[PDB]
Amino acid sequence: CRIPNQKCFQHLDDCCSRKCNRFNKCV
């Protein structure tokens, strides 16, 4: 997975915490 506070697209579910948000960041 990708780590919290780094850049993502909300259609890509691989954030270690589960969710990407509207500011392009993983929660």
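Following Swiss-Prot, chain A shows residues 46-72, kept in their order.
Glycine residues also receive a Cβ, built from the backbone N, Cα and C atoms like all the rest.
Annotated features, as they stand in Swiss-Prot:
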| type | residues | note |
| --- | --- | --- |
| MUTAGEN | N50 to A | Loss of toxicity |
| MUTAGEN | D58 to A | 1.5-fold decrease of toxicity |
| MUTAGEN | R63 to A | 3.5-fold decrease of toxicity |
| MUTAGEN | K64 to A | 1.2-fold decrease of toxicity |
| MUTAGEN | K70 to A | 117-fold decrease of toxicity |
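Everything Swiss-Prot records as a feature, shown here on the structure.
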residue	record	CB count, 10 Å
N50	mutagenesis position	8
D58	mutagenesis position	11
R63	mutagenesis position	10
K64	mutagenesis position	12
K70	mutagenesis position	14
Residue pair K70 (mutagenesis position), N50 (mutagenesis position) - Cα distance, angstrom, rounded: 5
Cα separation, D58 (mutagenesis position) to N50 (mutagenesis position) (Å, whole number): 15
